[PDB]
Structures are given as structure tokens and as C-alpha cells.
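Report on the structure given below.
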Amino acid sequence: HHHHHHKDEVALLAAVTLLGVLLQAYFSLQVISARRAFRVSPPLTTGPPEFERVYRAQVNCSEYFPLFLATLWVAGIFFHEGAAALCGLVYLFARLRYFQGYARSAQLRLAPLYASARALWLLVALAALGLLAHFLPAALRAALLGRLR
Amino acid sequence: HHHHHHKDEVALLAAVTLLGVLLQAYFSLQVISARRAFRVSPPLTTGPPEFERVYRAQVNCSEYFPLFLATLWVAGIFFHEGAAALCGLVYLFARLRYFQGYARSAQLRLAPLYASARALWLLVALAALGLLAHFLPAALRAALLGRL
Amino acid sequence: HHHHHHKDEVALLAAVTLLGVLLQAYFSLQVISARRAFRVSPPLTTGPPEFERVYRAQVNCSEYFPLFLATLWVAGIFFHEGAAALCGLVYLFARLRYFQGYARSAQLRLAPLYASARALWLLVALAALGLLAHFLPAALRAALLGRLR
Ligand SMILES: CCCCCCCCCCCCO[C@@H]1O[C@H](CO)[C@@H](O[C@H]2O[C@H](CO)[C@@H](O)[C@H](O)[C@H]2O)[C@H](O)[C@H]1O
Ligand SMILES: COc1nc(C(=O)[C@H]2C[C@@H]2C(=O)O)ncc1N(CC1CC1)c1cccc2ccccc12
Ligand SMILES: COc1nc(C(=O)[C@H]2C[C@@H]2C(=O)O)ncc1N(CC1CC1)c1cccc2ccccc12
Ligand SMILES: COc1nc(C(=O)[C@H]2C[C@@H]2C(=O)O)ncc1N(CC1CC1)c1cccc2ccccc12
Ligand SMILES: CCCCCCCCCCCCCCCC(=O)O
Ligand SMILES: CCCCCCCCCCCCCCCC(=O)O
Ligand SMILES: CCCCCCCCCCCCCCCC(=O)O
Ligand SMILES: CCCCCCCCCCCCCCCC(=O)O
Ligand code: NI
Ligand code: NI
Ligand code: NI
């Protein structure tokens, strides 16, 4: 126990984070359901194209999920909670469309893939700007103090 | 520096996290050892079924690891540290049995897989309840104030 | 809102985290570029060895990213911010060399792979020591108080 909590500075980030977990659960579910429909038994990860695209979509979302996370949280703490959470949401909605697109074809994944990438770059930029705002003043000051002597 | 630290509210979550890291290390070690026994040289990922099942078991535990993490932390902060840590432990022990099961066969993976899924779902539910507790009162209040 | 922030205790961790995200971006970019040069269209993940090595290097770095993250943060918070950040940087730089090595051959990946593993074990050790320093005193004290009664 302390007599204050910082929950209330990260609750939006936490909500978006959870939403991302749930979205991954939906993607796994679709993979399970593709495994049944095209009869691809674990441990195999190859099969008909229609299976491979679903499986790949899920794998690519899972692999980007930690990156999404890390940049969400850095942006949301160093830049602005609300703005990070919102880019997060745009990221997740884009990945849902990416997943749906890819299921249909390689080509129909592209537009939402690009939109996923833009939303993730926005998170990167907000995180970077936030970190710059945190470190740049002291560093400029130290450099000016050095030249002043 | 501040004159207080919040470490002590997250130390169980941190211990469980690290335990999870160590478990992944054990899984990688088994994969390395299966690569030697069945002579599957990187960058190959395919080979005899006994190699593929170990390899897949590891890749599936790696891929769910961040999900475990995220929910572990959200649940532990917004619901209850101890309860989240404990579900976490149950998740990790279930994955260790899943890994061992899968090595032996596709079929023996299933019971511990299901247990691992139940444990993760519990973490999800805790995280969701914790977030509901945080947001719901102010939202109901704002709505009541609007109607007044 | 609050009248203190803990940003300034984790800014180095956050910066190393973001550097890690950027490095994964660089790795993906090399994968895209290898897909074009060797004509391997998603959803395929197999192709000429030169493509497979790049692709594997990227996958292995993505899969260890969250482990790196988790241990970076636990070490940075329970042991020492600066020392964790520094081992983080050595981890990332080694993975860059691992990636470049692996692109050229299976064999050239090994030295920087071993350096990546050492740097991650150091983070694991710093995390474990920090957790020990947090829990061990109260536990020893409780055990002694029990025997004293
Ligand atoms: C070391 C630090 C490195 C930092 C690097 C940072 C790079 C930052 C790049 C940000 C790229 C943002 O680019 C911008 O993305 C948005 C969001 O999709 C696009 O917006 C687009 O999507 C939205 C839907 O969500 C619609 O309004 C419309 O379809 C379109 O305008 C812009 O058309 C594009 O120009
Ligand atoms: C541990 O959770 C899960 N693990 C696995 C495997 O590890 C499978 C691939 C390995 C194999 O076949 O051996 N699969 C499904 C799992 N579920 C089920 C959910 C999809 C309906 C899940 C339960 C709770 C939350 C979740 C969040 C995201 C994804 C899933 C969540
Ligand atoms: C960076 O650490 C490791 N990286 C890789 C690769 O990236 C391999 C797949 C790439 C290739 O072969 O090209 N493999 C094994 C690694 N080890 C050592 C292992 C004995 C447990 C590890 C060292 C330190 C901590 C760890 C934690 C979890 C898993 C592993 C940890
Ligand atoms: C979501 O961002 C990205 N996603 C994907 C896929 O999910 C691909 C594998 C799926 C497929 O082809 O179906 N690829 C590239 C992406 N970019 C592009 C950037 C690297 C040049 C990225 C944008 C912003 C930050 C980033 C950080 C790391 C990696 C990438 C970052
Ligand atoms: C991947 C998600 C990681 C989330 C990390 C969030 C940690 C910030 C909160 C500090 C912990 C203390 C806040 C008081 C809450 C409590 O313990 O009751
Ligand atoms: C939108 C978020 C809500 C998600 C709710 C997830 C449901 C929790 C399911 C838990 C079922 C586990 C059954 C108990 C385990 C056992 O019998 O040993
Ligand atoms: C994804 C792995 C977990 C991320 C963990 C973030 C937890 C942040 C806890 C609050 C940080 C402030 C306390 C700093 C203590 C110190 O530096 O001495
Ligand atoms: C339960 C916690 C286990 C901790 C295991 C830690 C293993 C640490 C090994 C570090 C080896 C460092 C040797 C480096 C030599 C060099 O880099 O030049
Ligand atoms: Ni008190
Ligand atoms: Ni002071
Ligand atoms: Ni505080």
C-alpha cells in the first residue's frame, strides 16, 4: 500500500491492450476453424492456400502484437494517453480488416496492411516525440552550459 | 528519484513474468536438443514428426507469451496482484505440461492446452472486471447527472 | 492527474524499448526487400536459402523481442535502470550483428547469436537479483521471527 495509485493514468492503454488480446483470440478461433474446414492437423502449418493465408494473417498479427504494445505504452505515457489509445484502436481495427482481407486473398490484405503500418508508425512517432520532450531539454542545457564555460 | 516506489505493488507480477522467461529458456533448450538429436540445421523448421511437435510447442508458447504478459499485468494492477499472479502460475505450469504432452504426441497436448486456455481466460476476465470497476462508476455517475 | 510522475525512472527503459521496435522495423524492411529480390510472395515462407536465412533471422528476433522486453523492464525497475538499459543496448546491437551475420550465412550468425544470449542472460540475472533483494529480507526475517518464538 501507498496512498495514491497511477492506474488512472493508464486505464485507456490497459483497455486497448485488452482489446488487442481479445482480437488475437478471435484470430486464433478463425485459425482453428480453418484447420477443421481444410483438415490441417497440428503440427502442420502448410496446406491449401485458403488455410495458409488465414494462418499467416494470425501469425503476422501475433508477431506485431508486442510491438504494438510496447509503442502504445511508451506513447501513452510520454506523449498523451488519449491520443495513444486512439492510434491503438485505429491499429487494431486495421488489423481486423487486414485479417479479413488476407483470408480472401493476398492482394486484398494490402490496403488494410498499409493502414496497419501507418497507425503503427504514428505510435512510433508519438513515442519518439515524447521521449525527445523528456530528454532534449536537459541535453541542450548541458551542451550550452559546456560552451558557456 | 522520488521518495516512494511502486515496486512493491508489482513484485509478484514481476516474479511470475521472469518465471515465464525462464520457462521459455527451458523450451528453447529442448528445441536445440531436438535439433541435434534429429539433425535439423537452421534455417530449416521441418523434419521428423518428433522434431516438429517440440518445435511447434515452443513456437506456440512464444507466441502466447506476450498475451499472457499483457493480461497478467492488467489483471494484476486493476483487479488484484495476488490473484493475477496465481492464475499466471497456473498458466505457466499448464504450458510446461502442454509442452511435454506435445513432445510425446499431438493428442497428449490437448488436456494441458485446454487448461492453459482456461487459465488465460481467467486472466482475461479479471482484467476485464478490474477495468469495469475502474470505468463504470464515473460513467454511471455522468449519465445520472445528465438525466437530472 | 497527480503532482508527481514516474516517467523519469523509466525513460531509459522506454528509449531502449523504442530502439528495439525500430530495429524490428529495419528487420522487416530487409525481409520485404528479400521477398522482392528472390520473388517469394506471401503467404510462402520457404524459398532460396538467402531468403530463408533473412526471414528466419527476423522471426527469431521477433520471438525473443517480448523476452527482451520483459526482462529489460524487470531488471530496470528492481535492479538499476541504467545498467538494465545498457545490457539492453548490448542485446540489440548483438541482434543487429546476428541478423547481418545470418543473412550472409548460417555459420556467421553464431558469434553474435552467442553474444545476444549472454546479454539476455545478464538481464535475466539482474532481474533475478533485484527480485531477490526485494523478497529475501522479509522472508528471512519471518523465518527468524518464527524460530525466535
Ligand atoms: C526515430 C523516430 C522515427 C519516427 C518515424 C515516424 C514516421 C511517421 C509516419 C506517420 C504516417 C502517417 O500518415 C498518414 O496516416 C493516416 C492514417 O492512416 C492517413 O489517413 C488515411 O486514413 C484515414 C482512416 O483511418 C482516412 O482519413 C483516409 O483514408 C486517409 O486520410 C494519411 O493519409 C497518412 O498520410
Ligand atoms: C492459451 O490460449 C490458447 N492457446 C492456444 C494454443 O496455444 C494453440 C495453438 C496451439 C496448439 O494447437 O497446440 N489456442 C487457443 C487459446 N485460447 C483459445 C481461444 C481462441 C479461442 C485463448 C484463451 C484465452 C485468451 C486467448 C487470447 C488469445 C488467443 C487465444 C486465447
Ligand atoms: C537470445 O537468447 C537466445 N536466442 C536464441 C536464438 O535466437 C536462436 C534461434 C536462433 C538461431 O538459432 O539463429 N536461442 C537461444 C537463446 N538463449 C539460450 C538458450 C539456452 C536457453 C537464451 C539466453 C538467455 C535467456 C533466454 C531466455 C529465453 C529463451 C532463451 C534464452
Ligand atoms: C504493422 O507494420 C507492419 N506490418 C507488416 C506486416 O504485418 C506484414 C507481414 C505482413 C504481411 O505482409 O501480410 N509489415 C511491415 C510493417 N511496417 C512496415 C515498415 C517496416 C517497413 C511497420 C510500421 C511501423 C513500425 C514497424 C515496426 C516494426 C516492423 C514494422 C513496422
Ligand atoms: C504490457 C502492460 C504493462 C503495464 C504496466 C503498468 C504499470 C503502471 C502502474 C504502476 C503500479 C502501481 C499502481 C497502483 C495500482 C495497484 O497496485 O493497486
Ligand atoms: C470480454 C471479456 C470477458 C471474457 C470472459 C472469459 C470467461 C472466463 C472463462 C473461465 C472458465 C474456466 C473454468 C474453471 C477452470 C476449472 O474448471 O478448473
Ligand atoms: C511488460 C513487462 C512489465 C512492464 C512493467 C512496468 C511496471 C512499472 C512500475 C512503476 C515504475 C516506477 C517505480 C520505479 C522504481 C525504481 O526505478 O527504483
Ligand atoms: C535463475 C537466474 C539465472 C541467472 C543465470 C545468469 C547467467 C549469466 C551469464 C553471463 C555470462 C557473461 C560472460 C560475458 C563475456 C563477454 O561478454 O565478454
Ligand atoms: Ni499507510
Ligand atoms: Ni529528494
Ligand atoms: Ni507514485
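Each position is counted from 1, following the chain as shown.
Note: Cβ is positioned from N, Cα and C throughout, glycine not excepted.
Here's what Swiss-Prot has on this protein:
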type	residues	note
BINDING	B:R35, B:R56, B:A57, B:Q58, B:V59, B:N60, B:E63, B:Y64, B:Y98, B:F99, B:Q100, B:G101, B:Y102	glutathione binding site
ACT_SITE	B:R36	active site, proton donor
MUTAGEN	B:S41 to E (Swiss-Prot position 36)	Reduced leukotriene-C4 synthase activity by nearly 80%
MUTAGEN	B:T45 to A (Swiss-Prot position 40)	Leukotriene-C4 synthaseactivity is reduced by 30%
MUTAGEN	B:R56 to T or I (Swiss-Prot position 51)	Loss of leukotriene-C4 synthase activity
MUTAGEN	B:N60 to A (Swiss-Prot position 55)	Does not affect leukotriene-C4 synthase activity but substantially increased KM for GSH
MUTAGEN	B:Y64 to F (Swiss-Prot position 59)	Does not affect leukotriene-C4 synthase activity but substantially increased KM for GSH
MUTAGEN	B:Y98 to F (Swiss-Prot position 93)	Reduces Leukotriene-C4 synthase activity and increases the optimum for pH-dependent activity
MUTAGEN	B:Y102 to F (Swiss-Prot position 97)	Does not affect leukotriene-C4 synthase activity but substantially increased KM for GSH
ACT_SITE	B:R109	active site, proton acceptor
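Swiss-Prot feature annotations superimposed on the structure.
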{"residue": "B:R35", "record": "glutathione binding site", "Cβ within 10 Å": "17"}
{"residue": "B:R36", "record": "active site, proton donor", "Cβ within 10 Å": "10"}
{"residue": "B:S41", "record": "mutagenesis position", "Cβ within 10 Å": "9"}
{"residue": "B:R56", "record": "mutagenesis position", "Cβ within 10 Å": "19"}
{"residue": "B:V59", "record": "glutathione binding site", "Cβ within 10 Å": "18"}
{"residue": "B:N60", "record": "mutagenesis position", "Cβ within 10 Å": "21"}
{"residue": "B:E63", "record": "glutathione binding site", "Cβ within 10 Å": "20"}
{"residue": "B:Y98", "record": "mutagenesis position", "Cβ within 10 Å": "24"}
{"residue": "B:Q100", "record": "glutathione binding site", "Cβ within 10 Å": "15"}
{"residue": "B:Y102", "record": "mutagenesis position", "Cβ within 10 Å": "26"}
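Sequence-distant neighbours of B:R109 (active site, proton acceptor) (same chain, 6+ apart, CB under 8 A from its CB) are B:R53, B:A57, B:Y98, B:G101, B:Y102. In three-state terms derived from DSSP, B:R109 (active site, proton acceptor) belongs to neither a helical nor a strand segment and is classed as coil. In three-state terms derived from DSSP, B:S41 (mutagenesis position) belongs to neither a helical nor a strand segment and is classed as coil. Measuring Cα to Cα from B:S41 (mutagenesis position), the binding-site residues that fall within 10 Å are B:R35, out of B:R35, B:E63, B:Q100. On a Cα basis, B:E63 (glutathione binding site) lies 10 Å away from B:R56 (mutagenesis position).
When other Cβ atoms within 10 Å of the Cβ of B:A57 (glutathione binding site) are tallied across all protein chains shown, the result is 25. Long-range C-beta contacts of B:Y64 (mutagenesis position), restricted to its own chain and to partners at least six residues apart, with a cutoff below 8 Å, comprise B:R95, B:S116, B:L120. When the alpha carbons of B:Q100 (glutathione binding site) and B:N60 (mutagenesis position) are compared, the span between them is 13 angstrom. In sequence order there is nothing to list, since none of the recorded positions B:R35, B:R36, B:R56, B:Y98, B:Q100, B:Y102 has a CB under 8 Å from a CB of chain C. Around the Cβ of B:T45 (mutagenesis position), a 10 Å sphere holds 17 further Cβ atoms from the protein chains shown.
The secondary structure of B:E63 (glutathione binding site), as reduced to three states from DSSP, is helical. Residues from the set of recorded positions B:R35, B:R36, B:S41, B:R56, B:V59, B:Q100 situated with their C-beta under 8 Å of a chain A C-beta: B:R56. With a cut-off of under 6 Å between the Cβ and any atom of ligand 2, the recorded positions B:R35, B:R56, B:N60, B:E63, B:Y64 reduce to B:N60, B:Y64. Rounded to a whole value, the Cα-Cα separation of the residue listed as 'active site, proton donor' and B:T45 (mutagenesis position) is 13 Å.
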